[PDB]
Structures are given as structure tokens and as C-alpha cells.
Amino acid sequence: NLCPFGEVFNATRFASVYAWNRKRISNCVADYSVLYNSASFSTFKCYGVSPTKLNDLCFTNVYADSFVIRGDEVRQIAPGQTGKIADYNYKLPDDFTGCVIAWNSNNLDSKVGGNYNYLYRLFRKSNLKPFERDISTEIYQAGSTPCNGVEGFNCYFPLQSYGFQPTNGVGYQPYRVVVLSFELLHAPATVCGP
Amino acid sequence: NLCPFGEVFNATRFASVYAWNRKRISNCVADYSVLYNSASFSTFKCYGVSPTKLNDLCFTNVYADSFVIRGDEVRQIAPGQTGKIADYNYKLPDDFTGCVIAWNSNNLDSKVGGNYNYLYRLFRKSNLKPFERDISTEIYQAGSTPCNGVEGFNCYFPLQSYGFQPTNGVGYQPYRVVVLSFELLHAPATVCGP
Amino acid sequence: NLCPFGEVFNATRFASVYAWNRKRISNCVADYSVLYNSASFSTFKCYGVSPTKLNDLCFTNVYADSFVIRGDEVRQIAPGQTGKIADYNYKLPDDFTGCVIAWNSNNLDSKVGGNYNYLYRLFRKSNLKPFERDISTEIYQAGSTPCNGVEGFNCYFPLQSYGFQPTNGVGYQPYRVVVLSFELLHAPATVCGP
Amino acid sequence: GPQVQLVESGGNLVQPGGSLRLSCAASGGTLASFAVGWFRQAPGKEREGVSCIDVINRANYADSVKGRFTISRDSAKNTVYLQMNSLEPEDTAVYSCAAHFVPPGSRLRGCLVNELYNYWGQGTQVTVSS
Amino acid sequence: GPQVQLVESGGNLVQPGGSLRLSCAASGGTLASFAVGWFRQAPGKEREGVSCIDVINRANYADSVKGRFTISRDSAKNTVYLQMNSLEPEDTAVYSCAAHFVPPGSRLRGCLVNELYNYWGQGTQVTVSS
Amino acid sequence: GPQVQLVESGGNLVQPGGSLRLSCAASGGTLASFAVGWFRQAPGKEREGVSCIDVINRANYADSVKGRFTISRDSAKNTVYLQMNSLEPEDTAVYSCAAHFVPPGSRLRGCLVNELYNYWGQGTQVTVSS
């Protein structure tokens, strides 16, 4: 009983970071041999778990949050980090047990005319709790007077496009990120591995 | 404190199968006598429970799922089944404990010109987990060429209309289905009956 | 370590009563004597509990329901009440446990031309169960001929606009209402008094 | 959208015998709370009511358009439609939308006898010519 | 909407060499279950098919509009568009929309050889003049 | 789609003194990130700017249209509107929409630089005549 990790990583398209997609993974035998075969992960950062012994570990449930950001922002997909991505789109908890994995997707998510389909939340009055998804598009209030849903001066739409051209600098290029959150309970583990 | 079974069976509108409706039934008296009296049921199959003892059993919670499908598809509303409905629209677990009730609704859901308002999902990249629900309208990649949110060759809209006309074969007439799901937990029961 | 009621009371936007908003309150100390400090409250009525004992009670969960209604309709936000709001929009149980808080909001939710953005449900086939929420827009069948989703004679859109003008009588002026429902289950308490 | 506003659509240059459907999309509230009436102003003539509809969806038409026009309601889109059939050059006018609120008790405001509306759209032009 | 209904939009008075995108919005079901065809009727001439699209989104065009028109599908909006480029006065006509249901077994009902459609719109008028 | 596209709508044949609200709908991204400008092009003359809006929603108007036209944003519909009032025969032109991406590091970008507009619609025809 395999795990559809070739569905999360080898997905044709990924979600926008403000609406990061999440997959439920359990009832399978997880293989990290596929991860060893891969040779294009720019980031390979594991928190509170072994990046080696995970083939021996067992967990109750596994969650794979997948989204797309730019290389400058992959720094923020980390516990205790701040910025536009961590505060308003995808926040990681400090007690994060799992790994974040990203890779350069300029061959897929960049077009010569500029790919603007990947969005990100630019404005929010509060900050997101860990693993919180905000898909609202309310008119953000940036000035004194309320907006009543009308766009104008200091009353802005909260979302923004990224603009992914191939000729961009490495810092401003699309980076698909997949955050594997290893959840273990007081319930016997359903995800294990060989 | 009667369980609102009439709200489920005698509803004016029924959901499309891909967006199947669900009402939780808890903390009430389930009088299944109303289902015993009716003679209009074309299908009445209970699994893991005796159909004649419903008035004598207690459950933690009951769920009533309701939708509309064709006649030749009511057989897919059973545990262990396959097909477009069972795989892509509404899926029962193998250990299902409940009853599947269905009846012909040609006089309600068929129109002379043809009623096309009931939809079903025709394509999906993977099969549904039991009781999963997919209401997305993302363009389905039928081939290996990406779609990028555009319909074309091998890039199909995943939903489809039924086409219910009163002169159709009985296998293509509209049937209203109610799936009762008896939840058995290691807890005090809240739905019992007379 | 103190319950953030300000997110609920001092919020800039309030939901329509038919689509009433709900926010959960947990993992904090609820000082209700500090909440009662706002002398702007025209209605602060608790049911099933003594108001002075509030700072000496613990509950499993507390829910904050907020919405906007007319002035003379606040009398319906109480156990055992009937009317358009109690029957079709927001319904408290007979054995309700919590407080109903309300204040005149004519300065915020009224415009000189008339604010019609706050809605309410006018027709419904049955009354609401306690804490039931109906945001559907099914064409209400007032006559005997079915509507099939088409508005016409005896086939009415179920929702209706209020119409808040600052020169209305105090009973037709907008009021904002917060209900703090106190829930006791067989689970650890998350809200307590100081 | 704090204030109620109406916007018309569907205007076009058409031929005699053709047909048009005009839309009246409302904003800032439920149009199902409002009586809606359609008007037309031809060049040189006075403004003329053509069709209206109650909040209980009773329709009425001017004698000059009876049997040819149909007013209808689609409150799911906050819209009231006006289907115009068998258009003649005398129909050439600016067709404008108009609304006024109806309180639930006074559920009779709306009939074309109540031809004093509070909110107005900018109008859409229908030109019928060969 | 218990019955399928098609509504065309986008008709305008344009100039020779201009462009237009006509929309065919469907109500009462998914237009993705239907082969959609575009027809035009000029004054004095017969009704003439110009373009159609399969349910597998194969497009066909009349020889008079090939290379200038593009039919495309937007089922998310229950719509089929007709992009008209390089308009000429001969393109002046009422452009109507038509559809017919395609059951899942017979996934060939659609090609312009299947020019017998069951549902129709009232058509939108396109006038090309200097 | 994979690339940003713009489509204009709302053009019509209107009368002197009439009103019109054009629309500029966007695809392939959120229009809130793009500076949008409206352009008109009378036949036999070079296209001239009409109005434009910042990403922070500051408006600019050509002198010929200031006092009559109103540009506004509606990113909920991914749209920029152009409300035209008191139309006169000199306003007859194809009204085109244009877009230009403003990065979040250049948010105070002035709206008036015409030479930066990278994406263009096909234009909707507005004809003002008696």
C-alpha cells in the first residue's frame, strides 16, 4: 500500500501560497528512497526529526502542504520566522516536527510573458496562527475612514500576483514548496515505512 | 424530540451527487416507522444492521446523505462498489453500517424538454476516500499536456449534466437516494427511537 | 490569559442575522464584570446562570454569536421567543445557558440614503432548531404550484433587506447583538472565571 | 457598496422584429426587497414607464408594450430582466431601471400606480433600425 | 431555471477591421455537456452556421470565417465565446447560439455535420459599418 | 489562462449627452497588481490616453475627459470600470484597455507613464450620434 507522494510532489500544478493545498496521508508504507533519488531540492531542511532515520520512524498521520513562492521567501517557511509569507500566508509553528522541501520550478511556473496566476496575500489586519489558511478577499482598510467594500485610496484588494518570468533573478523565481508535517499521537502509527 | 427525517426525505430540492448533502442527526428519537409505512422505495438495503430492527437500536450519531442519480447507478451506492459514482462522486466505506434508500423521482426531477440541473463528476485524478466530497471545478488534465486552467483537447471540465426526460429508460430516470449512516462509537448513544 | 472579547464586540463588520457569525472562545480567563463595564449596552441579559457567579464558573466551550437586527427585534433573542428572527434566523434553546448582549448601532450601520446591506430571512418551510444556521436561497413556495427555482407569483426569494436610516424610530434602528453561549460537556474546561 | 445602485445592460443597435433582453443588476441590498420598474425616454418625447414588478412578483406593462415585453426577477443575481420582443422603431429609446424599497408590512408598494421610484440607473440605449 | 436557456451578449455597432467577442451564457445545466454552435442571419439571406465546438473541445468553422473567428469554451462561467476578428460589412447579421445535449456513450454528437440543435438563443446583433 | 488577457465590454451606440460604463475584465492574475489605463482611437487619428488608475487606486484623467469620466476598480470581479458621462460626438472611438504590472517594491509608481503598458484588450466601440 504505497503513499501517493508522487501525487503531491509530481503534481502538474500547485496552489497559490495564500490558499496552500493540503493532502491527507495515512494507511500506507512511506518510502524515502524516492527522496534520495531526487537530485534537485534546493532546500532540504528538517526540524526536530532525523533527516536520515525517518525510514525507520512511524507516525499516525502525515500532511503535505504544497504551494509556490519565490526563492527570496523560502527562508520564511521555517518556525519562528517572519515576513509577508509567514505572517499572512503560511505560518509554521515553533514546535514543528517535519521537513520543508522546495525546488526551482522556473521550467514550469515561469512564462516569457510573465506568469501571474500564483497569488499571495499582501495585507491582513492580524497574523495567521500556525497552519491557518486565509482565502478571504475582503477590502483591506489601510486608512482612517472605513471602506464599505469600495476600492479606492487606502482601501485595497488584499491579494497580489507574483510575476514569474524566466529572466528573473534567482531570488524572484517560482519555488514549489512541500511541507511534510509528521503528526504522531497516542494512537498507533498508520504511516510507517519499510 | 423527533429526529428530522421528514426534512431529509420530503425536501423539495435534492443535491447533485458530486455535491451531496449531509445532515447530522443526534440527540433525538428516530421513528423509523415512517420508512416502514412507505411503499414507494425502489431500494431499501441495510448493511451491518438488520433492516427490521432499526426501531430497536441506539447509535451515537446518525448521518443522512441525500442526492440524485440515475437508476442504473443506485447499485453503486453500496460498500465495495466501483464506477463513476462510487469512485468520483459518493463513496461508502467497506465497513459501512447503515441503510441505502432510494426511490424513483421521475415525476419530480424530469421535465418535458429535459432537466439538466443535476450534475455528476465524470473525471478525477484519484478515487474518493469514503465520505469524501469534491466540489472543485478545476479543468481535468486528460492527457500529459498541462491545461493551465484552459479547456481544450484532453482538457475537460470535470462536471457533467444528467439529462432527465420523462420518456427515458428507467435506468436513465432520476432516483432520489438517502443514505443513513449509523455511527457506532464507544460512547453513550444519542439516537435511539421509540 | 484573558479572553479577547474585543475581537467580537469591537469588530468593524457585523454579519447579517440570517448568516450570523460565530467565533469560539477558549484557553482564557473570562472576566465578565470587565465586559459589563461598557456602559453602552442597552441589553445585557443572562439566562440559566447567575450574572455574579459568572466570574466563578468554568465551561467546556463558549461561543460568541454576533449579528445585526432591528431595535424591537432584540426581544426575540431570548429562550422561548417567536417571530421572524427567532423562527427563521437565530434561535436559542429553551434551556439556554449564556448571556445576550446588544447595543444601538445607529451611528455605524445607518446611511442617510439608507443602508440595505443587512439581510434577514422572511420565509422558511420550518422553524430553526437551536443554533441552526440557514444561508440557503431556495425560492420559497408560498402557493401550491412548484417554483423550480424561478421567482414569480407565490414563488419568492427568501431573503429581505432591512433598511436602516438614521432618522428611523429607535425600533427600526440597527442593533448589534452578541450571544455568549456556555457549553458543558464531558471534556476538559477551556474557559473559567477569575 | 453602502448605497443602493442600479446598472443596466443589454442595449444594442437592432433591426425591426428583433429581440433584446435588458438587465438591471442592483447592488447594496437585495433587489427582492424593492419594486423595480423600467422606463424609456425616446428623443423628443417624455419619459414613459413600460414595465414594473411588485416584491411579490406581480407584473404590469404599459398598453404600448403589452404582449411584447416581459419583466422578470432573478434575485439570485440581484437582477431584474426585461425581455423585449418584436421591436419596432418606435421602441428606440434609452431604457433605464428604477427601484424603490417595500417594507414587509406595506407589501403593496410596487404596482405601476406606485410610479415614484427612489433609485435610478444611468440607462441603456436600444436603437431599432433597418 | 428548470429548462436549458441560452443568452447571447456582446453585440455592438463596430467598424470594418474591428473585433468582437460574443458570449453564449447557458442556464439550467453545464454547457460542458453540450456541443455548441454559432449561427448568423444577415438581412435577406438564410441562417448560416459559422462555428461549433465538440464536447471534447474540437472546433470547426465555416469557410467564410476561417482564420478570423475563434470559438472557445469557458465552462466555469457556463459560457462559449466566439472571438470575431477582422470584421467586414458582410459580417453584419444576428449571431445566435445553439446547443444540443451529448450523452456520455455517444461522444461524437457535435461536429458541424450535426447541425440540428435543440436549444437556441434569441441572438445578438453585430453591425459592421464605417 | 497561462498569460494575462484583457477584454473590454459595454460599448454601444448612444445619443449626445448619454452615459456609458465600460468594463475591463482580466484573466491570468489579479488586476489589483496592475496599473490600468483606458485609451481611445478615433478612425484616421493616433490613439490618445483617456484615464488610468494606480495600484493604490489614484486616478488620472486627460483634460478632454476630466469632469465627465470616472475610472474605478473592482478587483472582486477582476475589473476596472470607466464611467463616461455627457457623451458628445467627439467621444466616438474604439475604447481600449491596457495593463502594466506594478511590483510590490514600486507601489508608489505614478500612473501616467504611457510607455509602460504591456497588455492590451481589443477595444469596445462607442458611437455617439443623433
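Since chain C takes its numbers from Swiss-Prot, the residues it shows come out as 334-527.
For all residues, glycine too, the Cβ spot is worked out from N, Cα and C.
Features reported for this protein in Swiss-Prot:
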DOMAIN    C:334-527  domain 'BetaCoV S1-CTD'
VARIANT   C:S371 to F  In strain: Omicron/BA.2, Omicron/BA.2.12.1, Omicron/BA.2.75, Omicron/BA.4, Omicron/BA.5, Omicron/BQ.1.1, Omicron/XBB.1.5, Omicron/EG.5.1
VARIANT   C:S373 to P  In strain: Omicron/BA.1, Omicron/BA.2, Omicron/BA.2.12.1, Omicron/BA.2.75, Omicron/BA.4, Omicron/BA.5, Omicron/BQ.1.1, Omicron/XBB.1.5, Omicron/EG.5.1
VARIANT   C:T376 to A  In strain: Omicron/BA.2, Omicron/BA.2.12.1, Omicron/BA.4, Omicron/BA.5, Omicron/BQ.1.1, Omicron/XBB.1.5, Omicron/EG.5.1
VARIANT   C:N440 to K  In strain: Omicron/BA.1, Omicron/BA.2, Omicron/BA.2.12.1, Omicron/BA.2.75, Omicron/BA.4, Omicron/BA.5, Omicron/BQ.1.1, Omicron/XBB.1.5, Omicron/EG.5.1
VARIANT   C:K444 to T  In strain: Omicron/BQ.1.1
MUTAGEN   C:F490 to L  Increased resistance to neutralizing antibodies and human covalescent sera neutralization
MUTAGEN   C:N501 to T  Reduced host ACE2-binding affinity in vitro
VARIANT   C:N501 to T  In strain: 19B/501T
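A 10 Å radius around the C-alpha of C:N501 (mutagenesis position) takes in none of the variant positions listed as C:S371, C:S373, C:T376, C:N440, C:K444. Closest by Cα distance to C:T376 (variant position), from the recorded positions C:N440, C:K444, C:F490, is C:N440.
The Cβ of C:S373 (variant position) lies under 8 Å from the Cβ of C:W436, each on the same chain and at least six residues away in sequence. In three-state terms derived from DSSP, C:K444 (variant position) belongs to neither a helical nor a strand segment and is classed as coil. In this structure, C:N501 (mutagenesis position) belongs to neither helix nor strand by DSSP; it is coil. Under 8 Å, Cβ to Cβ, and six or more positions away along its own chain, C:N440 (variant position) finds C:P499. Within 10 Å of the C-beta of C:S371 (variant position) there are 13 other C-beta atoms, taking all protein chains into account. Cβ neighbours within 10 Å of C:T376 (variant position), excluding its own Cβ and spanning all shown chains: 17. Long-range Cβ proximity for C:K444 (variant position), meaning a same-chain Cβ under 8 A and a gap of 6 or more residues, is found for C:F497, C:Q498, C:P499. Taking only the Cα positions, the spacing between C:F490 (mutagenesis position) and C:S371 (variant position) is 39 angstrom. All protein chains shown were included, and the count of other CB atoms within 10 Å of the CB of C:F490 (mutagenesis position) stands at 23. According to DSSP, C:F490 (mutagenesis position) sits in a coil region rather than a helix or strand.
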